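Chemist: Let me give you the structure first, and then I'll get to my questions.
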Amino acid sequence: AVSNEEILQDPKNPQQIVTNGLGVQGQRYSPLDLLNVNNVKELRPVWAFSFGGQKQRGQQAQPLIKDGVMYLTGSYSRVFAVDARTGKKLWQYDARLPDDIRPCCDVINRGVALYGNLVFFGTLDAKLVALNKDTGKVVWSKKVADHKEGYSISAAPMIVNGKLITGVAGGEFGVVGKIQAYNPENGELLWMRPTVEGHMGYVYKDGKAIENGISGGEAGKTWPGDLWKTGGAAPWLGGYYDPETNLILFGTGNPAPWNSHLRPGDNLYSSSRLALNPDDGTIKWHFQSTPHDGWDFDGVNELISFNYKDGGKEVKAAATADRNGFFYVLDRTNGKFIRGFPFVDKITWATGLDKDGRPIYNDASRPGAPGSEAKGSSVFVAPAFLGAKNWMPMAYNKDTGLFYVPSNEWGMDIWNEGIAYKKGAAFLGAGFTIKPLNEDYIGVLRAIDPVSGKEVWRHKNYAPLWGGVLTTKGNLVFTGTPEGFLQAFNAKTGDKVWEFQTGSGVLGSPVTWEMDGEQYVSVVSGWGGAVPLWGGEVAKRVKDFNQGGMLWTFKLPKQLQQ
Ligand SMILES: O=C(O)c1cc(C(=O)O)c2c(n1)C(=O)C(=O)c1cc(C(=O)O)[nH]c1-2
Ligand SMILES: [Pr+3]
């Protein structure tokens, strides 16, 4: 019972959230203001739901809520339907996963999509699955790609113009990134668009694949030899959609392998934002945040549409806080650079951006080629490869006009080494040790003014931040910490105003909605993601943080709202 018009209305309908991002553009802003700075002290848990299964690790889903039912995912490719008022389980789906799944960075999943009477998600063995919303039974399932080649799916899918769209993950395994659209009712493939230059995209008619242009025009333009055949650029975070331009905005992963000396050239369209026509999957513009990446600065971070006025002129902008440390503002009609500026305190790999938004590189900050030695020169780089920001989404508050960015301050030793591609094996060619830049903190929640290019406030956290952000009309900003708290801040000042210890690190993007005249807030908890196994010295800071796997639901009682 979810229509396309309903999806386009988010977040206008107080009783439901039927999109990842609280609206197709991903602003993560709720217009609800029952809960505000003056009464958030009365917010308290009303029920919780354990995922069980002795299957914990990272829990990254944002729940969707429709007809009083919450739909969410868990680690290890599970889907739950849970009564929003009581926490009672309606049904649960556990995907059968093979023992040789190949996620780089934990067995995470970022959520479902809803359309008609179906619930959709992608699995860690790279299937797209449609479940009956009432029974949880499989209605259809399609292989998106071959998990034995290193493909997985970790992102929430999206609905655009009645089409179900998913990317894939696996750049650390040298997969070929691609975005796919499907008929939601039956799983019939509609189009496919590779994100690596040189690969043919297709539309599908009557079950037949019809050529629809090579991504980037021709193979070998910004890649040498056949390196583009394992180029990565996986669009592993999903994307968002702008109704005004009718463009899907999708970011792409790092180029493979990590050893950039094996792939001279800009390596399109790795570490880029793409705008695609949803009719047929053609790329209408691109912006490359890190050309010829040498640091695993994936360019997937969400590109969030927002409008403002400059010289009395209306600007259709979009903002993204990149892995590489720069906060970019683009003209979303054509992809042209408006402004870009650091949102972390230390960047070594570039000294700035040129007039088109291309980095001005500091070549001493790229690890050298191994040459005659086993390893090349080690260099210290900031940000670390895990990024100034990683998967976890920022939020836009329409009232303050600010973006609220969960950022991290860390650097890395990094070196390069030879690497031969082997199907299904890691495809790095680099070694590394992530290190803190500061003794007392790593994570920094930052309010960014995207028009002035200024930081408005900052809040430091001992552990890295690794969770999505929510902001509301009640002048509130919510986000989780690995220390286990769901935390709320004053959106104007950054002062903490509320928190609750959920008992395991909180990664989920919080969501809020209204039922029976009361405002609810929900988040999933369960520590994991890339930091424990990729985090180097910083992982040691959080080594004693226990796993979990639980949906938490809070409410402001009606009689305490005034
Ligand atoms: O290049 C890729 O295809 C890909 C996928 C993922 C993923 O699917 O989650 C991550 C990364 N890269 C990555 O570079 C990274 O730091 C990362 C962190 C996480 C996480 O969920 O904590 N996933 C990923
Ligand atoms: Pr990557």
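Sequence positions for chain A are given in Swiss-Prot numbering; the residues included correspond to 28-589, in order.
For all residues, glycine too, the Cβ spot is worked out from N, Cα and C.
Relevant sequence annotations retrieved from Swiss-Prot are reproduced here:
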ACT_SITE  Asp323  active site, proton acceptor
BINDING   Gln87, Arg137, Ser181, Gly197, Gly198, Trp263, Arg350, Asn417, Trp493, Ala557  pyrroloquinoline quinone binding site
BINDING   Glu199, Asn281, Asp323, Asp325  Pr(3+) binding site
MUTAGEN   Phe412 to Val  High decrease in affinity for ethanol, and in contrast to wild-type, this mutant is able to oxidize 5-(hydroxymethyl)furoic acid (HMFA) into 5-formylfuroic acid (FFA) and can also oxidize 5-(hydroxymethyl)furfural (HMF) and 5-formylfurfural (FFF); when associated with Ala-561
MUTAGEN   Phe412 to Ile  In contrast to wild-type, this mutant is able to oxidize 5-(hydroxymethyl)furoic acid (HMFA) into 5-formylfuroic acid (FFA); when associated with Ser-561 or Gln-561
MUTAGEN   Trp561 to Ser or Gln  In contrast to wild-type, this mutant is able to oxidize 5-(hydroxymethyl)furoic acid (HMFA) into 5-formylfuroic acid (FFA); when associated with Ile-412
MUTAGEN   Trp561 to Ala  High decrease in affinity for ethanol, and in contrast to wild-type, this mutant is able to oxidize 5-(hydroxymethyl)furoic acid (HMFA) into 5-formylfuroic acid (FFA) and can also oxidize 5-(hydroxymethyl)furfural (HMF) and 5-formylfurfural (FFF); when associated with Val-412
Chemist: Among all protein chains shown, how many Cβ atoms are found within 10 Å of the Cβ of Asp323 (active site, proton acceptor), not counting that one?
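Modeler: Taking every protein chain into account, the count is 28.
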Chemist: What three-state secondary structure does DSSP assign to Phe412 (mutagenesis position)?
Modeler: coil
Chemist: Of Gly198, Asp323, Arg350, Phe412, the recorded positions listed, which put a C-beta under 6 Å from ligand 2? Please answer none if none do.
Modeler: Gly198, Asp323
Chemist: Across all protein chains in the structure, which of the binding-site residues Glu199, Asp325 has the highest Cβ count within 10 Å?
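Modeler: Comparing the binding-site residues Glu199, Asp325, the most crowded Cβ belongs to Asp325.
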Chemist: Of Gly198, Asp325, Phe412, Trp561, the recorded positions listed, which put a C-beta under 6 Å from ligand 1? Please answer none if none do.
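Modeler: Passing the 6 Å Cβ check against ligand 1: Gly198, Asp325.
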Chemist: Considering only the recorded positions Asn281, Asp325, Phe412, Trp561, which residue has the minimal Cα-Cα separation from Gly198 (pyrroloquinoline quinone binding site)?
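Modeler: With Cα distances computed to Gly198 (pyrroloquinoline quinone binding site), the winner among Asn281, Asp325, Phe412, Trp561 is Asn281.
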Chemist: Nearest to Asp325 (Pr(3+) binding site) by Cα, among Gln87, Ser181, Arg350, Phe412, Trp561 (recorded positions)?
Modeler: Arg350
Chemist: Within 10 Å of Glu199 (Pr(3+) binding site), Cα to Cα, which of the recorded positions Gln87, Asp323, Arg350, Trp493, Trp561 are there?
Modeler: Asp323
Chemist: Of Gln87, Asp323, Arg350, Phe412, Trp493, which is closest to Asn281 (Pr(3+) binding site) if I measure between C-alpha atoms? They're all recorded positions.
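Modeler: If we rank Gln87, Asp323, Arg350, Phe412, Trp493 by Cα distance to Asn281 (Pr(3+) binding site), first place goes to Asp323.
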Chemist: Centre the Cβ atoms of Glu199, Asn281, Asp323, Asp325, go out 8 Å, and tell me which other residues of that chain have a Cβ in range of the Pr(3+) site.
Modeler: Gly198, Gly259, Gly280, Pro282, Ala283, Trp285, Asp320, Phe324, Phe412
Chemist: If I take the Cα of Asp323 (active site, proton acceptor) as reference, which of the recorded positions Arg350, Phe412, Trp493 has the closest Cα?
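Modeler: Result for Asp323 (active site, proton acceptor): the nearest of the recorded positions is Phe412.
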Chemist: In whole Å, note down how far the CA of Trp493 (pyrroloquinoline quinone binding site) lies from the CA of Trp561 (mutagenesis position).
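Modeler: Here the two Cα atoms lie 13 Å apart.
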Chemist: If you count other CB atoms within 10 A of each CB, which of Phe412, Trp493, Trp561 wins among these recorded positions?
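Modeler: Answer by Cβ density within 10 Å: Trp493.
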